[PDB]
Amino acid sequence: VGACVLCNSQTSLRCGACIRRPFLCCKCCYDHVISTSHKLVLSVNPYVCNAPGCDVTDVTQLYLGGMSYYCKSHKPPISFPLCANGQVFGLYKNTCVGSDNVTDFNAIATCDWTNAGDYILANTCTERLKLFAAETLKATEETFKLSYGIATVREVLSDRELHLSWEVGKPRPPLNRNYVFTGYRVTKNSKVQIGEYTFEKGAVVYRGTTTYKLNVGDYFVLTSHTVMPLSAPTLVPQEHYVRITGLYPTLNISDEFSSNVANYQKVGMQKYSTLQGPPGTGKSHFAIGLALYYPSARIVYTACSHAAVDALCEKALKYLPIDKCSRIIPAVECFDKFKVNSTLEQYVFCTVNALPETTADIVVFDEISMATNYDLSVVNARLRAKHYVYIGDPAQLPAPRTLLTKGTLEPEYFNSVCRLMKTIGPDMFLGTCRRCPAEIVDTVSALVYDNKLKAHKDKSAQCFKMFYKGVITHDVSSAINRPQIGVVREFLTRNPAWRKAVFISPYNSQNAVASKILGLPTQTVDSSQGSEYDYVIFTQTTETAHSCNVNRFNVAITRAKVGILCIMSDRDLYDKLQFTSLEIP
Amino acid sequence: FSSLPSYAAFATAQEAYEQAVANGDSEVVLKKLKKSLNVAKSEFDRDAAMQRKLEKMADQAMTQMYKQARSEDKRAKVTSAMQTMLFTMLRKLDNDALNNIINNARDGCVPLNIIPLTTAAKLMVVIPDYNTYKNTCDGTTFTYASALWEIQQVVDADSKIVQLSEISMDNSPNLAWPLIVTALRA
Amino acid sequence: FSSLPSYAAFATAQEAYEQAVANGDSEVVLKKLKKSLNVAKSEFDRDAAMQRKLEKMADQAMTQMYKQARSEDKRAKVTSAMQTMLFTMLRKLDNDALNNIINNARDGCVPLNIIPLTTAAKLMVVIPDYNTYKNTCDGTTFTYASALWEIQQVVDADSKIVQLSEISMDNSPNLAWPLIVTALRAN
Amino acid sequence: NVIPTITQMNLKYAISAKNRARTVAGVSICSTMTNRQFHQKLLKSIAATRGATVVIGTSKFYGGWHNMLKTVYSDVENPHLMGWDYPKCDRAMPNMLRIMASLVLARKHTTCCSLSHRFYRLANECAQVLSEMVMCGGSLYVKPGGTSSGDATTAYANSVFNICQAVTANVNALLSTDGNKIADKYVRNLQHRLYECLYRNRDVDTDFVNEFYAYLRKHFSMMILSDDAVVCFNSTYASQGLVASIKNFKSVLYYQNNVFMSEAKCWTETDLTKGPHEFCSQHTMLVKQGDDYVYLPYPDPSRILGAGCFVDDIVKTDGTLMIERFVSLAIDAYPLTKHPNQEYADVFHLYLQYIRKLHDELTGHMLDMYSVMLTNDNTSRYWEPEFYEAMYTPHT
RNA sequence: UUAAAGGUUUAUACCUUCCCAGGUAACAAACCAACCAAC
Ligand SMILES: [Zn+2]
Ligand SMILES: [Zn+2]
Ligand SMILES: [Zn+2]
Ligand SMILES: [Zn+2]
C-alpha cells in the first residue's frame, strides 16, 4: 500500500520488473506496462498465475478467477482480465489521477545508467522522480558491484604485496582507490570480515586500514549495502525571511571571522543557503564561524565521506569547545577526540549514512561537490533544521559515476544544490583564495569561476607549463606516460629543489610508475581534493576527457601553495594555463 | 444492467409486443413477435448474468484483498501501537503514584531496579542534576512513588561516596552529576 | 471452437440461408433451407458438447498427476533426510565402550536406560539452588553412577559462563538458578 | 512387535481462570496411524449414536441439550441430580485402570484378529501411550504413568474410566450395608448373589450381570462425557445405602485413585427442574419457547467477556477484519437473554450492538478507502436475534 | 344448406413423447479456506 510516484494517488500496485518496485496508480501502472517490457506488477500478493506449474506472469495475460490469478488455459469459467479499461485492476481503483505522459518514468526505469542523458533527466525530472531515479541508480550501482569476480589470496609475496587469483567468468574491477575491497577469512562453516582494503598493480600492492599477517585463503569482495527507499526531497522548498529567525547573533566577533559576518546574517535570512568556496578560501572556516557567530545554535555538521567530517572536527577542536562537540561513528579510523555516539550535545559531526533522526538550528553540509541526490534526500529525512548551509564547489570533483560510459556529467547535473549553484548562482561566494599563487588563481578564475576568484598571494614565478605529448601506454584500467616521467626526471635533475614537490596525476598506474622512478609522493586528483602542498608536479598523461576535465584540472592545479609544473598533453588547457612556458630538453 | 445492447434489443421486442397487443393483429403474426422476443431475453438474462456475478466477484475478492493488506501491515507496527496504547491507558488511569514516577522518568529520575513494596528493601534512584534533587530530596527523606525513603548513601558517577549535606546550589558544579541515591523504605 | 470440421457446415448453411432469404424466393423452397440450418445447429451441439466438456477433465487430470509427482519427489527428499540423519547420529556412538558392555549380555539384550549411564562421555546437571548444589556438585570434581566426573563449564539460565568461585551462599541470589553444569568422565 | 515412540511436551497458549501452565502431548505419527486404523471404526459408531449413556459426538444445539436431560431423567423414581469432578483425572489414573480401558475397547475384535494380535496391539498401546518417554525441553524423561492427552483415544478412555468408577462405587456401597435392616427381599437376594458372584465364582455369570445392569439402569442413571458426569439417582435407595452416595464415591476414589476429592469438585441438586448445576462449563436454565418448556445452556458471562476483551494474535485486536468471531460468540451467549438477571442479557445486547458497530465501521472504511459498496442484505441478520433463536430451536 | 364413407402426400394449427443446448431455483455431496465453542 503506497502512493503513485507519478500521481501520489494512493495505490498498492508496484511494478515487479522495476528493481525499486515503485508504487504506481492504476492508470500510471497500465501505461508503464503497456509502453515498456515491464510486464510484472506486484501487489500485497504478486499478480502471477496461481496454476501449479505455470510460468505466466504478464499481467496483460492474467485473469482474476475465484480469489486468485490464472492464465487463459488455467482460468475458471468466471473471470475478468486485470489489465483492462486502460488500467490494471488493483486496490484504490476509483481514487486515481493518471499521467498525461510517462516518458520520463519509463526512461528512468528502463535506462542502464550509462548515458549522460540519464543523469541529466534524473537531475531535471520531478522531485518524486528525482528520488526514484536516485534509488534506481544507487541500486543499479550496488548490483553492478556484485557482477565483479572474487579476488583470492593465492600467494603472499611480501608485506603490502600480494598475489591474487580471480574467479573465472566474471570481470575484474579496476584496481584503484575508487574500488574499496573487504577481506574475508576462511572459517569452519561461515566467513568473517577482516576489514576494508584497496588494491593497485604491483603481483598486487594492497593498502589496508589495519595491518595483519593475512595468508592464503583470505579473499576480497567489494562490499555492497542495502539501498533504502527515499521519501524526503533533495531540497526542502525555499523560504526567504525579513529577519534572522531561530538565531541570535553574538554581539562580539573576532576579525578572523569578520569578513563572513554579513554572509552569516544571510544564513539566518533564508531557509537554506548555498555557498561556493574555491580551494583555499576557508570553507571550514566559514562553517565554524557560523557556529561562533550563533553560539547558542544547534548545529549538525555532515558530509558523505569521513574525511570531510574529520576536517570539520579538526577545525572545531581549534575554535569550538571540546565538551559541546561529538562525533557519531557507526558500529574505519576517524576523528576520535570528541565524545562518540552522543546526539543531544550542541554540535554533532556525522556522516550522511549514519545521521540520526534529530532536529537542529543549523545543518552544515560540507563539500557539496561529492554529494548525490540520494545524500540530499537522506540528509533532509534525518535532519529537521531551521537553516541549511550547503558548502562546496561545483567547479571541483563530483562523486565518481562508475556506470557512466557515454557522455560527460556537467557540474549543473551533479546534484540539486549544484544545479541551483550553476543555474541561479550560489547564495554566498568566497572570492578570496589564500592558498594558490596568483597565476593559479587567475587561471582557475578564468576557467571555472567566471573571473570572480581573487588571489590573496602575489605571483610566485614558480608556476611552469610544458607542452609534451610523450608516449601513452595503457594497462588494464589506467594509463601511463613514461616520457612525461622522463621529462620530470630531467627537470628534477636541473631543479633539485623541486624534489620537495608532490606528484599528482589523473591515473593510478601513472602515480605508481612516478613513485617507482622519481621517489616523490604520488596523488590522484580525486584523492587530492581537500589537500594542499607547497610544490606540485602534474602530468596529464593523456588528452582524454577524464584528464581534460575542467573541474579535475582545476582541483589538480589548485593543490600548489608556491609552485607547480604542468607537463601537459592537451593544447587547449595548456594555452589556458597562465604559467611560464618551458622548452623540452 | 441498463447500459447494454441487449437491453435495447429487449426494449425493441417489448415495444413491438405492446403494439401487437394493443392492436390485436393475428395469432401467428404476434407469435413471431414472441418467437423472437423470449429469445431476446434468453440472450439478455444471460449476458446480464455472468457480468452481474463478476461485479460481486471483484467485490468479494478486493475486500479480502483489503483485509490481507490490513492484516499484513497491522502486525508490522505493533511495537509502537502497543506502547502508545499503553501510555494512553496510563494517562487515563490518573493515579498520583504512577503520575509522580512517570514525570520523574520524563525529566530526570529513573530507578536502577524494581521498586520494592516491603518497608525494608532498598532502592537506587539516579538524579541527573540538582534541580530534580530540590523537588525530590529534602534532607534525609526521599519522596518517590508517593512514598518516603530514608537516605543512607549518595554517590557520584565515578564511584566516590559523597555525604548528604555536601550538596547545595553553588557547590553543586563539583561532582559527577548522574548521582545514585540509595534509600530504604519507611 | 472454430477450427472444428463443422464450422464449415455453419458457414455454408448460414451463407445459403441468408442468400436465399435476401433473394426471398418462397416459403416452399425456404422450408428445406430453414431445416438444413436447423439440423446444422444441432450438429454443432453434438460435436461441441463432445469437446468443451473434455478440457475440464483433461485439465484436472493434469493437475492431479502434477501434484502426485510433487508428492513423490517429496517422498525421496524425506527418505534422503531420514537416512542421513540416522547415519550422522550413529557416528557419535563411541563404538568401543558400548561393545564391552553388549558382549557381556547373555543374549545381547541390555536395558536402554543404562547405555547413557555407562557409555556416555559427557554429563550435564541442572541445579535449582545452591543448597542442592553443595550436596551433588561441590568442588572441582565429584562422583555419580559409580564414576568420577570432572567439571569444565558452568552456565546459568541466560547461557552465560559462570565461574566456580562465583557460586557462594551470599553471591547466589545474583544468579539465575536453573544452573547448568557440564562434566566429563574422568579416567 | 513393539514400537516405542517419543511424545513431545507442548506448552499451551490459551485463556484460563487459574494461573496453571496446562500442557499437551504431541504424540508421534506411528502411534497415530496404527491406532487410527483400529479405533477409527471402533469410535465412529460411538460418536454417531444417540440416546446412550456416553453422549460424546452429540451437539447441544437444535434442542440437543434438552434431549440429553430428558434421557437422563428416564424413569427415575425419586429423582435427584449429582455431579463430581476428579481432582487430577489425567495425571493420577492408576496403570491398571488404563489397561482396563484399553482392553474393554479392544473387546470388539473377537473376529478380525487372533489372540496374540490383540495382545501385541495392547502391548504397543501401553508402550507408546502409558509408560513411554517424553521429551521436555530437549531431554528425555520416563513417564511413570497417567494418560497422554493427545492420543486418538483419550476422551473415550476417560469415559470408560468414569463408568468404571461409578459402578465400583455402587457395588462398594451396596456391600457395605448391614443386610439385616434391608427391607426388600429382591434387593437382599441381589446382595447375596452379588457377594457369591464376586468372591465365590471363578467364571462369568451372564444372567446376574444382565440383571445388575438392569438394576443400575433403573435406579442409577448416568450421562458421561470424557471425565465429566451427570447422574440422576433415587433418593430412597441412596438414603438406605442401596445405591452409592457422595460418601461411597469419595471413599472409592480414595482407595483406588490415590487422591482425595473435596466438596468444591462435587455438587448435588434436589430440584430436577433446575437442571444440573454445571456440565462442560455450561449452566442450565429452564425457559419457555413455542408453547413448550426446554432447558437452554448458558455460559459464564465472565468467560464470554474475557474472550471479547482479550485475544490470541495481534491481528485479532481489530474487530473489523473478523466479525464472525463476534457472531459465534453471540450464538454462544444468546441464551443469556432469558436469564432473570439483567446483566447477563445485557452482555448479549452489548455483543449485538458491537457487531453492528463493527459492520458499520468496516463499511465506512471500505467505502472511504474503495469507492464501491458491498454491504449486502444478509449481513443485517448478524445483529438480529432470530438468527440466534433458530440455532437452539429443535428442528435441525 | 350441400349423399356418405374410404384413400394418399403436402401446408397450417393444436396436443403428446423423446432428444438436444440456454437460464433460473432447489437439494445433496465433496474439497478447500478462515473462525469460534467444549474437554
Ligand atoms: Zn499515477
Ligand atoms: Zn517497471
Ligand atoms: Zn497458468
Ligand atoms: Zn482386529
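Residue numbering for chain A follows Swiss-Prot; the residues present correspond to positions 5326-5527, 5532-5660, 5664-5917, in that order.
According to its header, this structure was worked out by electron microscopy, 4.0 Å.
Even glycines carry a Cβ here, placed using N, Cα and C.
Look at Swiss-Prot and you will find A:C5329, A:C5332, A:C5350, A:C5353 tagged as Zn(2+) 11 binding site, backed by experimental evidence. Non-local contacts of A:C5332 (Zn(2+) 11 binding site) by the CB criterion (under 8 A, 6+ apart in sequence, same chain) comprise A:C5350, A:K5352, A:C5353, A:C5421, A:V5422, A:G5423, A:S5424.
What Swiss-Prot records for A:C5340, A:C5343, A:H5357, A:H5363 is Zn(2+) 12 binding site, and it gives experimental evidence as the kind of evidence. Close to A:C5340 (Zn(2+) 12 binding site) in the fold, though at least 6 residues off in sequence, lie A:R5346, A:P5347, A:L5349, A:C5354, A:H5357, A:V5358, A:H5363, A:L5365, A:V5366, A:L5367, A:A5434, each with a CB less than 8 Å from its CB. DSSP assigns A:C5340 (Zn(2+) 12 binding site) to a strand in the three-state reduction.
The Zn(2+) 13 binding site annotation in Swiss-Prot covers A:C5374, A:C5379, A:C5396, A:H5399. Taking a C-beta cut-off of under 8 angstroms and a sequence separation of 6 or more, A:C5396 (Zn(2+) 13 binding site) has the following same-chain neighbours: A:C5374, A:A5376, A:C5379, A:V5381, A:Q5386, A:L5387, A:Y5388. A:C5396 (Zn(2+) 13 binding site) falls outside any helix or strand according to DSSP and counts as coil.
According to Swiss-Prot, the ribonucleoside 5'-triphosphate binding site annotation covers A:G5606, A:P5607, A:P5608, A:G5609, A:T5610, A:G5611, A:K5612, A:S5613, on the basis of sequence analysis. Look at A:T5610 (ribonucleoside 5'-triphosphate binding site): DSSP puts it in coil.
Taking the Cβ of A:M5557 (variant position) as centre and 10 Å as the limit, one finds 13 other Cβ atoms among all the protein chains shown. For the natural variant A:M5557 to I, the note given by Swiss-Prot reads: In strain: Omicron/BQ.1.1.
Among the natural variants that Swiss-Prot reports, A:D5584 to Y is described with the note: In strain: Epsilon/B.1.427/B.1.429. When secondary structure is read from DSSP and collapsed to three states, A:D5584 (variant position) falls in the coil class.
Counting only residues at least six positions away in the same chain, the Cβ atoms of A:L5604, A:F5615, A:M5760 sit under 8 Å from the Cβ of A:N5592 (variant position). For the recorded site, A:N5592 (variant position), the DSSP three-state label reads helix. A:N5592 to S appears in Swiss-Prot as a natural variant; the accompanying note says: In strain: Omicron/BQ.1.1.
Variant annotation in Swiss-Prot: A:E5665 to D, described as In strain: Gamma/P.1; the structure shown retains the original residue. Of all Cβ atoms in the shown protein chains, 9 besides its own fall within 10 Å of the Cβ of A:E5665 (variant position).
Here the residue is the original one, but Swiss-Prot notes a natural variant at this spot, A:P5743 to S: In strain: Mu/B.1.621. Remark: A:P5743 (variant position) has A:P5726, A:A5727, A:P5730, A:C5750, A:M5753, A:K5754, A:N5883 as non-local neighbours, by Cβ distance under 8 Å and separation of at least 6 in sequence.
Those same-chain residues not listed among A:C5374, A:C5379, A:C5396, A:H5399 yet with C-beta within 8 angstroms of the centroid of the Zn(2+) 13 site C-beta atoms are A:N5375, A:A5376, A:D5380, A:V5381, A:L5387, A:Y5394, A:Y5395, A:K5397, A:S5398, A:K5400. Between the CA atoms of A:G5606 (ribonucleoside 5'-triphosphate binding site) and A:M5557 (variant position) there is a gap of 31 Å. The 10 Å shell around the Cβ of A:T5610 (ribonucleoside 5'-triphosphate binding site) contains 21 further Cβ atoms across the protein chains shown. For the binding-site residues given as A:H5399, A:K5612, the lowest number of other CB atoms within 10 Å of the residue's CB is seen at A:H5399.
Counting neighbouring Cβ atoms within 10 Å of each of the binding-site residues (A:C5329, A:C5343, A:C5374, A:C5379), the lowest count belongs to A:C5379. When the binding-site residues A:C5332, A:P5607, A:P5608, A:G5611 are checked against ligand 1, A:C5332 have a Cβ within less than 6 Å of one of its atoms.
Taking A:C5379, A:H5399, A:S5613 as the candidate binding-site residues, the subset whose CB lies under 6 angstroms from any atom of ligand 3 consists of A:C5379, A:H5399. Comparing the binding-site residues A:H5357, A:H5363 by how many other C-beta atoms lie within 10 angstroms of each C-beta, the top residue is A:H5357. Most Cβ neighbours within 10 Å among the recorded positions A:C5350, A:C5353, A:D5584, A:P5608, A:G5611: this distinction goes to A:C5350.
Between the CA atoms of A:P5607 (ribonucleoside 5'-triphosphate binding site) and A:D5584 (variant position) there is a gap of 21 Å. Following the DSSP three-state reduction, the secondary structure of A:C5332 (Zn(2+) 11 binding site) is coil. Excluding A:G5606, A:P5607, A:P5608, A:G5609, A:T5610, A:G5611, A:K5612, A:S5613, which define the ribonucleoside 5'-triphosphate site, the same chain contributes A:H5614, A:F5615, A:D5725, A:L5762, A:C5765, A:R5766, A:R5767 within 8 Å (Cβ to the Cβ centroid), listed in sequence order. The recorded positions listed here (A:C5329, A:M5557, A:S5613, A:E5665) include no residue with a Cα within 10 A of the Cα of A:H5399 (Zn(2+) 13 binding site).
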